[PDB]
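Enquirer: Supplied in structure tokens, the structure appears directly below.
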Amino acid sequence: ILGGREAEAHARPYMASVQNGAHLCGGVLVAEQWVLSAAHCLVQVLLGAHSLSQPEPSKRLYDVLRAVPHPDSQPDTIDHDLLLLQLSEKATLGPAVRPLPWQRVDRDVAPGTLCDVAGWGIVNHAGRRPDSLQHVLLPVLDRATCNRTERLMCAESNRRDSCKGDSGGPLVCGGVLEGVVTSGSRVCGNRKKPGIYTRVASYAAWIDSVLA
Ligand SMILES: NC(=O)c1nn(CC(=O)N2CCC[C@H]2C(=O)NCc2cccc(Cl)c2F)c2ccccc12
């Protein structure tokens, strides 16, 4: 996260780090035993975390039973850029580890709405990797502006942006997951090149079918 700020410890209890003991991607706890992430983020899952490195009462590492990338995703695209990870056991839920409701209604976020993106991605254009979770509020772009599919959304990127290592993490509007950070390489922080997020509402059938 560029142009952001440190998150409050455990205030975003759905937030996962997909990890060789190293953070690779964000993810969102969406059920007791399932984390939603991005397709190219492919393995363990750290729940309950603020610091990656420091001991915390709520921190717990989970092995993954299986990884279910969207069947239509491809290594060279950011279409269908979703991944569902099943933990090897149901997560211990509490204040600090809690699923986030995700958008099932297929309607766009009002353009202009500030939504919240969190991650342990890089915090500058040198390689700088933060120990503690970062976040930033970002206005959602209208689809025409974003275009210049039905299944992607855009947010402004005027220095404040998602970037490398934020892939698979959340874009939250009004307490509901609306987007998942994309897992393709892109220039960050350039206003002319918006951040790109998978519109979770477009994938409602798919997510349900996996979790069914
Ligand atoms: N949405 C975007 O802005 C964006 N997404 N990616 C892909 C990406 O980060 N990927 C791919 C899957 C794994 C993940 C990855 O490389 N993790 C390893 C990693 C490395 C360094 C630092 C940290 Cl903190 C880190 F976690 C980017 C790549 C470069 C620029 C922008 C982006």
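So for chain A, numbering is Swiss-Prot's, and the shown residues are 26-44, 46-68, 76-181, 190-253, in order.
Backbone N, Cα and C define each Cβ position, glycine as well.
As annotated by Swiss-Prot, active site, charge relay system applies to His66, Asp114, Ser208. Quoting Swiss-Prot on the mutagenesis of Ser208 to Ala: Abolished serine endopeptidase activity.
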Enquirer: What is the Cα to Cα distance in Å between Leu68 and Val76, where a stretch of 7 residues has no coordinates?
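Expert: Here the Cα-Cα span across the missing residues works out to 7 Å.
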Enquirer: To the nearest whole angstrom, what is the C-alpha distance linking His66 (active site, charge relay system) and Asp114 (active site, charge relay system)?
Expert: 7
Enquirer: Determine, from DSSP, whether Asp114 (active site, charge relay system) sits in helix, strand or coil.
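Expert: For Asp114 (active site, charge relay system) - judged by DSSP and reduced to three states - the answer is coil.
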Enquirer: Measure the gap for me: Cα of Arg181 to Cα of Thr190, whole Å, across the 8 residues nobody built.
Expert: 11
Enquirer: Based on a Cβ-to-ligand 1 distance below 6 Å, what subset of the recorded positions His66, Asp114, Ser208 would you report?
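Expert: Correct list: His66, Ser208.
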Enquirer: Around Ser208 (mutagenesis position), how many other CB atoms lie within 10 A of its CB?
Expert: 28
Enquirer: In Å, rounded, how far does the Cα of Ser208 (mutagenesis position) sit from the Cα of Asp114 (active site, charge relay system)?
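Expert: Each residue's Cα considered, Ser208 (mutagenesis position) and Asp114 (active site, charge relay system) end up 10 Å apart.
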Enquirer: Counting every protein chain present, what is the number of Cβ atoms, excluding its own, within 10 Å of the Cβ of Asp114 (active site, charge relay system)?
Expert: 29
Enquirer: So how many other Cβ atoms are close to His66 (active site, charge relay system), meaning within 10 Å of its Cβ?
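Expert: Taking all protein chains shown, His66 (active site, charge relay system) has 22 Cβ neighbours within 10 Å.
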